[PDB]
Amino acid sequence: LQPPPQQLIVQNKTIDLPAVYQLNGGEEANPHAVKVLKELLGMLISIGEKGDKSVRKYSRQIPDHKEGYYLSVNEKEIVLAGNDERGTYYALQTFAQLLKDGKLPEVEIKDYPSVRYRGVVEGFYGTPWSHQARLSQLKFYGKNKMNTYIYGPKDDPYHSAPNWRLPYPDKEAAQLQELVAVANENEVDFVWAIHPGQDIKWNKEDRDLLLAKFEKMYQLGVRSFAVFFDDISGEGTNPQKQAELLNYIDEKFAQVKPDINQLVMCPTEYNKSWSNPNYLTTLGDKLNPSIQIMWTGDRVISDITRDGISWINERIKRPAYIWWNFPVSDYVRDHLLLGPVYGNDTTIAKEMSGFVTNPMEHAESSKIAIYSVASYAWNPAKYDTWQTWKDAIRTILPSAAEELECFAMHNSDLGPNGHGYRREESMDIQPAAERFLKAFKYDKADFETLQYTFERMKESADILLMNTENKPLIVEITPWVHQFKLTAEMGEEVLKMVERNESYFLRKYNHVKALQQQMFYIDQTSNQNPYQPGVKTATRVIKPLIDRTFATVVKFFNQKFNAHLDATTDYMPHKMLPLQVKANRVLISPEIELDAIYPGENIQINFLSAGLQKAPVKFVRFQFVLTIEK
Ligand SMILES: O=C(N[C@H]1[C@H](Oc2ccc(F)c(F)c2)O[C@H](CO)[C@@H](O)[C@@H]1O)C(F)F
């Protein structure tokens, strides 16, 4: 069961889903839950909300919590009783996971979430989620009892700079309208956010335009709203004016419409490190208390701790609404972040108004963290990092679960980055790895372990590429899967170099250099975004072991045979601190000879620049970056 319920009593007896049933309360229960029931489908089945005729017999069993439910299955009768309509739907989501092979376990469940708002903020920089991916997201939220979707992609020009003042065009508006309908069907609050701050004026004209935009969104069906003031400079960062604007939205709009739910703001000082030592106490004191204030923790990317959440709560005078910056990867775009969700304290549910997760631009790939966050935020006390990661992967790709686990286990670290934020990766093999190298610079078992791992990586790569159960997932990860397969091939060849004769070693060597060039070409042709282009994989443990083992066994060959083989581990056609090639930049990692003559563009230097005006260039002699026409 995911999320695991607050309370559960299992009897050890089984019951056939009744071939013949009597439905009580289907005309009065939450239509969204009734629809799920009738699809899954004499024995009495009672569905309803506390107060309904159908479930009055169980009124004492129903948890007195928002979104709570009582679920019961026995030989005699089935009860599916929400404390409110969402609760009934959540009872159904649990019910569907009990139903296996046409059979049900005899169980009594009393359930409710520990955190009031739980979900995803699409708030990353980069390519926003497609329409299809958002639709699929919303269904997945409902299955996993996430009730919050904060729409806020940084690069949607109608969400942020400069066209936040304009209504969405017809096509986009028709799409959002559908998203809102689908969200409603899955018991998700669609929260449309706006990000006006970089150029907002504190006047009537901009105040009114912002309210007019919210009204347009409201006409599209939107019933929750957010205003983000993060990552901005200038007058838009003034706390009094922020609070005043939010209170004005609250009082003229959120409390005037009959049916507005969440009103949320993201502060400019949204993590402890970025907070000056009185912006936050001004917000805490001036902002209407029903208004939510977001917070990403001690740092832009951090895990939430008891000390950290108590620090925020005291300044803002309400429980912080957490924006958790994982698995967002818009600052490490060359990595996928498919590891487990961990690091957040599991005893601080009462200290938070909400918990949402900023995910990767890769929507399906994000379902691993998302499913885990859902589990954490509903039942933090029973949150099991590893089992939930395994369950996520198995729900997302039942046909190739083991292969996805293999891929995901070696694609979880961010690599070095400006935020200093890291994740564990490849922990199972790390001991055999680190002992194999030390000895080299070995136990047979460690060698076979590495060998087993490479073999497995290839099996996983090839089965994943060809999987048809979740095609959109496979499209997202495909470039990394190719790179992952290459890595495992390079690993097998390097191990063969460690093991017979001069001639066989040179065959393996030459095959390695070819594999290095293949990885380079995948890195230059896939995922060519402006910020961190290319495709890295297995970066924490595996690639480093392979490269170092390669440097080492070559060194020993040159010593033994008086040879002069090149020991370089990453292919690089240009010559010169490694050179890098990023799009049409050739740069010295913070005399260069290129592999051919190109038209030059510019040379940028920091210890400065010169335009080259398309002059032909092969040699550059003196950041340190050459930009060519390519
Ligand atoms: O996290 C937030 N905002 C952005 C914030 O973005 C930054 C933008 C500029 C920075 F200099 C910086 F250090 C972080 O961090 C996330 C990760 O990159 C982004 O995805 C978010 O859109 C929000 F809580 F304020």
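Please read every residue number as a count from 1 along the shown chain.
Determination method: X-ray crystallography, 2.2 Å.
Each residue, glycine too, has its Cβ placed from N, Cα and C.
There are 22 other Cβ atoms within 10 Å of the Cβ belonging to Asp230 (mutagenesis position). Under the heading protein binding site, Swiss-Prot lists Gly123, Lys154, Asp230, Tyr270, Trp323, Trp324, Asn325, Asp330, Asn358, citing experimental evidence as support.
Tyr125 to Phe (Swiss-Prot position 158) appears in Swiss-Prot as a published mutagenesis result, with the remark: 99% decrease in activity for pNP-O-GlcNAc. Annotation note: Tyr125 (mutagenesis position) sits in a coil segment as assigned by DSSP.
Classification of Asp230 (mutagenesis position) by DSSP places it in coil, neither helical nor stranded. Experimental mutagenesis is annotated in Swiss-Prot for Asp230 to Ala (Swiss-Prot position 263), with the remark: 99% decrease in activity for pNP-O-GlcNAc.
Annotation of the published mutagenesis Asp230 to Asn (Swiss-Prot position 263) in Swiss-Prot: 99% decrease in activity for pNP-O-GlcNAc; the original residue is retained in the structure shown.
The feature active site, proton donor is assigned by Swiss-Prot to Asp231, with experimental evidence given as support. Long-range C-beta contacts of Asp231 (active site, proton donor), restricted to its own chain and to partners at least six residues apart, with a cutoff below 8 Å, comprise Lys154.
The mutagenesis experiment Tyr270 to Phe (Swiss-Prot position 303) is recorded by Swiss-Prot, whose note states: 113% increase in activity for pNP-O-GlcNAc. Within the same chain, the residues at least 6 positions away from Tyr270 (mutagenesis position) whose Cβ sits under 8 Å from its Cβ are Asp230, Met294, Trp295, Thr296, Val300, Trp323, listed in sequence order.
Annotation of the mutagenesis experiment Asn358 to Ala (Swiss-Prot position 393) in Swiss-Prot: 95% decrease in activity for pNP-O-GlcNAc. All protein chains considered, the CB of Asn358 (mutagenesis position) has 23 other CB atoms within 10 Å. DSSP assigns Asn358 (mutagenesis position) to coil in the three-state reduction, outside any helix or strand.
The Cβ of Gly123 (protein binding site) lies under 8 Å from the Cβ of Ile150, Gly152, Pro153, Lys154, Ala193, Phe228, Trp323, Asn358, each on the same chain and at least six residues away in sequence.
For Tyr125 (mutagenesis position), other Cβ atoms within 10 Å of its Cβ number 15. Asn325 (protein binding site) is surrounded by 26 other CB atoms, counting those within 10 A of its CB over all protein chains shown. Cβ neighbour count for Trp323 (protein binding site): 25 (other Cβ atoms within 10 Å of its Cβ, all protein chains included). Spread of the protein binding residues is 18 Å (greatest Cα-Cα distance among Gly123, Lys154, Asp230, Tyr270, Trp323, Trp324, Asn325, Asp330, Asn358). Calculated from their C-alpha atoms, the gap between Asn325 (protein binding site) and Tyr125 (mutagenesis position) amounts to 12 Å.
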